[PDB]
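K.L.:
Sending over a structure as structure tokens; questions will come in a sec.
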Amino acid sequence: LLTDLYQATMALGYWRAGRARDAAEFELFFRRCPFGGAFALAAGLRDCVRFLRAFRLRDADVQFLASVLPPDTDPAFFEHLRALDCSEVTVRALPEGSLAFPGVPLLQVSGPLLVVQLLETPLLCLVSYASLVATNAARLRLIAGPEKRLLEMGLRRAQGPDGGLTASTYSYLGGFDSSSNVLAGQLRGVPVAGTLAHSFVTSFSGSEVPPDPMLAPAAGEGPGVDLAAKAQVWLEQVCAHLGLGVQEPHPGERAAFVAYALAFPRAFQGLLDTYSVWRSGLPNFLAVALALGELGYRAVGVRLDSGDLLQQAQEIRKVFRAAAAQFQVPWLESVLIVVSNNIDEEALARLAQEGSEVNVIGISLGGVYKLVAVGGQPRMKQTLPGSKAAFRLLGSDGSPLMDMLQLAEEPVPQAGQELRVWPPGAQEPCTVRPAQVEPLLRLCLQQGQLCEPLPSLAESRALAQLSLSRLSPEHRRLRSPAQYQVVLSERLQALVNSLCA
Amino acid sequence: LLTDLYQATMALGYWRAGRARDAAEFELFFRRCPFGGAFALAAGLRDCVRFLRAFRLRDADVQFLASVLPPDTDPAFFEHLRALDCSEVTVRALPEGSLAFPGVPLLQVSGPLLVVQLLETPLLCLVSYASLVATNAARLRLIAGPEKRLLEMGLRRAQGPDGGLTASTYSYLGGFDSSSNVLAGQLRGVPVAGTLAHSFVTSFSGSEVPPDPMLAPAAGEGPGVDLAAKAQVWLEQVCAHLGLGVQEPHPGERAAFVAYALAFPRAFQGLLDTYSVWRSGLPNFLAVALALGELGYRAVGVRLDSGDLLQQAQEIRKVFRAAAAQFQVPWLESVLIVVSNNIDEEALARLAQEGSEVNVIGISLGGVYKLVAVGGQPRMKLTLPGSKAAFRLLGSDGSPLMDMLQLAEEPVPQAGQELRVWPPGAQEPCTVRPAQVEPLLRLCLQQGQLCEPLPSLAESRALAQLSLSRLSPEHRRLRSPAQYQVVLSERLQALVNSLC
């Protein structure tokens, strides 16, 4: 994944001109207030580093490039492209989970010019996307607010060949509790749920079959029950309890329920929606819930996709008040009510509220990779020169005030106070006295060898939840938040003025 | 507070000699490998800070003093004493749950000599005891290894007043799952659990009382049924099933269970071993857990203290298995099994696990506070001088290699490379390139006012568990672990030499 012609013409541009092995620093930051949010939260590195570690250039990829390029280029030092990197590259990176504000770096990348140049395209791919998914998952968690396991990704279908993965991965980071996706489960141990599908239900006519209809008893012992037969018997009792034709529940629906039940009898879930909740789905669920519970036992949830979810949520639990008084079955009412589809926001907020009988709810940044210094001399042209250190200044209450950029040479922190040139009011400086002064970009990789082990998602995820909880109300506002200062050291501001502002 | 004479004595000393407002810095650190491990958990920041208001005044303590006994005494200037405030005091701290190694400060306290000296005593107690509790719970969570409902404190004595509260809080931080302490529940939100008691069971004759023996059906309205009657009906069936006389399982026990279960129908649990487990506790549990249940309630729990617990537990599940089938009652299989009365930590290792059947298990530092500077002018005795900064060299499997020490003036290190003279260790410098370099002590209080909000015990507890995972295997070692090296800057070593 060198993938585009300009990468290679620029590569050979630099090779031909003596600059391929020149020391360059680059920085990836962004500009857009993302979703009209104040922050991104930061994600990508996971994938970044797996990539750098399969710089994959087959001799047949390269032979091809020589086809498209001038004959005889250079002495056929295409060799360079086969020697790649190995690595003289260096990365500092915001930890995933960290909050990220416009016009502060998230990566800084350092190395041979020709190489670190190649990475513009892939690093954006990864970071921009990862961060957008996380950041949104964060805003949904903000709307829902934090209670049980409420919040369920997915149900819905890939970008691409395989990358369902990443949606899943970084929604977890943002705050969702589990996921339908099994790639993310296997790799990264996202919790996996989400079992139900309309396409199962509608594949059944009615015409049930006994290759084996018999459900083993929950306990142990030979003969169980012809589970199908019994559920009919329970269906009489329910329709009686409900004022219904026994003729009325769709027997397709019943078969599929039964069919699910034989395979997952400890985890029997019920999709209420396919035809009619009230006159089909629900009666059939109970018929079948209650046939279990003698033998294979204790059903486990139901699902809705349409209508006023909140009104059906609330009516569904309702009269179990007497729909389990009537049959005496302790557990029915504490069955889970899962809802999905047409949710987005408010329903979202009120289904996360009130007294709501729902338990589980299914479901641009301006990213920029810029050279800031080559040959340890700075480089400028609205984006700031030279190789920088970055630092979040926090208030007494825990919450960030402002990020501060300064030179790599400079001394560092502390918890006494600073002059400091804000980039609006850039006529004279503040003095500011921060409670804490935590640095931002940590060393991920030096000379191609990792300088840190990689967090679990659960670490990364906890850091996010932490960072958001500590972030100011005014900066967490979904629309029209307060601004957030980035601001400059004196010696930076002076380099900016040196390099004719 | 100030609790012994010589504290007040030596205060008066400083006053009298014009030294009471002299700017001192002190270092609290520890000397000893506790339980013979290599590390401690830093703990007890929560209490030092609440406390620095509860110092509080009172004047009648100052009046008892003053029979300090020089009557005599300075223009009645005990007013300083009633004036005292722990402002001008500035602290830096390891955060909670960070590992700590002997050699390296846990706090620095700076301020007026007379003031910051007086706090030697409070801070020594609070920090020593909290860190000793957390470290112990770490050592035991290591030995239990890490599962889901498992590990449990543990109360028959800790202290008297505050010590229930702290022992529990800091066991939760070292990574117990929960506590029996209600006081810790209430303030610091520590899960609360553990419920039964031999004495409750021994209190029943088996002349049982029906003021109400009606349990309620758990479905929804309708009359409640007499639970004791039904336990009895069901007793005949369990003893048949088990091959015992209906007579052997003890009546008063059964009373006590039924009594519990009337109070706790959804969370019924069973102490098995008051009398016999096999001939009594267990039959009586099964009799109730079935009667209860025939009303739609589920049993939750059983408990052993005594016996060979690893074994009783596997035999028990056999029969829970045999009865869930026989009686058609499947929850009975995953009824939990709680054990208690080891405290000893070889026992723990048997019990956790093995494919052990148990679910839940019920259940000093060389500490120093030393003056390093007065009048920005260092002090050394012949322990380590000057105001310092401290730093932990890592990595790149994340595991620490050494803590390093440093003048407070010096630049901060990063992830190139470093010349540093050890302790043995004034022969010749090491050279080291840290992967990462964490600075350990962080400002939590400046000039009376706190410069950061307190982490939560979820936050502290996860950092502890975290920090322990990254530790190399040689420091995690319970018996005979490797000595963690602590080491000096050139400039710090250069100050130590003068005079030796």
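Chain A residue numbers are taken from Swiss-Prot; in order, the displayed residues are 16-378, 390-407, 415-534.
If you check the header, you will see the structure was determined by X-ray crystallography, 2.9 Å.
Quick reminder: no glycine exception, Cβ is built from N, Cα and C everywhere.
What Swiss-Prot shows for this protein is this:
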type: BINDING; residues: A:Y21, A:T210, A:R318; note: nicotinate binding site
type: MUTAGEN; residues: A:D19 to A; note: Complete loss of activity
type: MUTAGEN; residues: A:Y21 to A; note: Partial loss of activity in the presence of ATP, complete loss in the absence of ATP
type: MUTAGEN; residues: A:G169 to A; note: Partial loss of activity
type: MUTAGEN; residues: A:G209 to A; note: Partial loss of activity
type: MUTAGEN; residues: A:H213 to A; note: Partial loss of activity
type: MUTAGEN; residues: A:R318 to A; note: Partial loss of activity in the presence of ATP, almost complete loss in the absence of ATP
type: MUTAGEN; residues: A:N357 to A; note: Small loss of activity
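Could you give the neighbours, burial and distances for every feature on this list?
P.N.:
The DSSP secondary structure for A:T210 (nicotinate binding site) is coil.
In the three-state DSSP classification, A:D19 (mutagenesis position) falls within coil.
In this view, A:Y21 (mutagenesis position) is surrounded by 9 other Cβ atoms within 10 Å of its Cβ, with every protein chain counted.
Sequence-distant neighbours of A:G169 (mutagenesis position): residues of the same chain at least 6 apart with a C-beta under 8 Å from its C-beta are A:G179, A:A182, A:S183, A:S186, A:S194, A:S195, A:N196, A:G209, A:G377, A:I378.
In sequence order, A:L286, A:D288, A:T289 make up the list of same-chain residues 6 or more apart from A:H213 (mutagenesis position) whose Cβ falls under 8 Å from its Cβ.
Secondary structure from DSSP puts A:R318 (mutagenesis position) in a beta strand.
Annotation note: A:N357 (mutagenesis position) sits in a coil segment as assigned by DSSP.
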K.L.:
Quick one: pull the CA-CA distance for A:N357 (mutagenesis position) versus A:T210 (nicotinate binding site), whole Å only.
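P.N.:
Between the alpha carbons of A:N357 (mutagenesis position) and A:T210 (nicotinate binding site) there are 18 Å.
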K.L.:
Given 11 unmodelled residues, what's the whole-number Å distance between the CA of A:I378 and the CA of A:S390?
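P.N.:
Each end of the gap has a Cα atom, and these are 20 Å apart.
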K.L.:
If you measure A:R318 (mutagenesis position) to A:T210 (nicotinate binding site) at Cα, how many Å is it?
P.N.:
10
K.L.:
What is the total of other Cβ atoms whose distance to the Cβ of A:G209 (mutagenesis position) is within 10 Å?
P.N.:
21
K.L.:
Roughly how many Å lie between the Cα atoms of A:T210 (nicotinate binding site) and A:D19 (mutagenesis position), rounded to a whole value?
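P.N.:
On Cα coordinates alone, these residues lie 41 Å apart.
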K.L.:
Go through A:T210, A:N357, our recorded positions, and report the one whose Cβ sees the most other Cβ atoms within 10 Å.
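P.N.:
When each Cβ's neighbours within 10 Å are tallied, A:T210 tops the list.
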K.L.:
Which ones in the same chain are close to A:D19 (mutagenesis position), with CB under 8 Å and 6+ residues apart in sequence?
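P.N.:
Counting only residues 6 or more apart in sequence, the Cβ neighbours of A:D19 (mutagenesis position) under 8 Å are A:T136.
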K.L.:
Measure the Cβ-based neighbour count of A:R318 (mutagenesis position), defined as the other Cβ atoms within 10 Å of its Cβ.
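P.N.:
For A:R318 (mutagenesis position), the count of other Cβ atoms within 10 Å is 24.
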K.L.:
Under DSSP, is A:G169 (mutagenesis position) helix, strand or coil?
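P.N.:
Looking at the DSSP assignment, A:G169 (mutagenesis position) belongs to neither helix nor strand, so coil.
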